[PDB]
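K.L.:
Supplied in structure tokens, the structure appears directly below.
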Amino acid sequence: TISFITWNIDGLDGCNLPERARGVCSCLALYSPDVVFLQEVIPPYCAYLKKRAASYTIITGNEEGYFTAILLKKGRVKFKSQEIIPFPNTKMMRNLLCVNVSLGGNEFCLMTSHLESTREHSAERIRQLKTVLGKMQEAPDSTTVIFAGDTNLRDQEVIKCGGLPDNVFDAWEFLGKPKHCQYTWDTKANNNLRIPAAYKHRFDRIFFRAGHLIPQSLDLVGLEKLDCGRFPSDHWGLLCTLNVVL
Ligand SMILES: Nc1ncnc2c1ncn2[C@H]1C[C@H](O)[C@@H](COP(=O)(O)O)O1
Ligand SMILES: [Mg+2]
């Protein structure tokens, strides 16, 4: 059983950022995942993870502005190589971060990305998804491909893209679409962005390809308000546990 968390930690919001970074690390410590996929990370935040979550090796998708990051549990996940695929037409520094690792006796290709945000950038977001899905298919058959990140997908844009390739599955859909963790971005239960209206979306998703391995559980994390009266982020974390068939 391997476990991981994907989480957009809202590094772009400056308010209570130090205290919220404490909240994220507190959360990570409780679940102690093998891998962590992060989005909207910024340099000072990165420096903080380096000394507060020192049990993880940190691979960042950039070193300026904001970027993604993949954290690997020292002693359980071994780093092999990394690759950063650019999005030529991104206007928000977005890209595809790939890290090859060994976890147990199995080879994995770990992928994360923060696809273009907002509704008006649907077109570019779809082109970026095609790139990602395409990259998942190129990996050798020997390795297991796991993608987890902030996709910003909505209004069923997955169809325009052409649908998932026949060998790739959405973890949430695979488990039968559990309602308790359907929405990872909810302004009705989350007040960080100060929004009077109620919006619920499944922006954060997990794609994988095999029936070598299958998902076992999916849960939301970071549900506890902090002292400052705000959540660690406007996004909920997403904790997934995949099992391996032997
Ligand atoms: N600049 C701006 N104006 C309009 N609405 C915005 C803006 N930035 C983010 N958002 C909204 C749109 C997304 O659905 C949500 C999460 O973005 P995410 O990138 O997934 O954190 O936040
Ligand atoms: Mg954001």
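The numbering of chain A matches Swiss-Prot: 123-332, 335-370, in order.
Header says: X-ray crystallography, 2.6 Å.
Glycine residues also receive a Cβ, built from the backbone N, Cα and C atoms like all the rest.
OK, Swiss-Prot features for this one:
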BINDING   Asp132, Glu162  Mg(2+) binding site
ACT_SITE  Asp272  active site, proton donor/acceptor
MUTAGEN   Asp358 to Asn  Loss of magnesium binding
K.L.:
Cβ distance under 8 Å to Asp132 (Mg(2+) binding site), same chain, sequence separation 6 or more: which residues?
P.N.:
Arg142, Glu162, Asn314, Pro356, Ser357, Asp358, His359
K.L.:
Quick one: among the recorded positions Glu162, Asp272, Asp358, which has the most Cβ atoms sitting within 10 Å of its own Cβ?
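P.N.:
That would be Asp272, with the most Cβ atoms nearby.
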K.L.:
Note the 2 unmodelled residues between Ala332 and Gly335, then tell me the distance between their CA atoms, whole Å.
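P.N.:
Across the 2-residue gap, Cα separation reads 5 Å.
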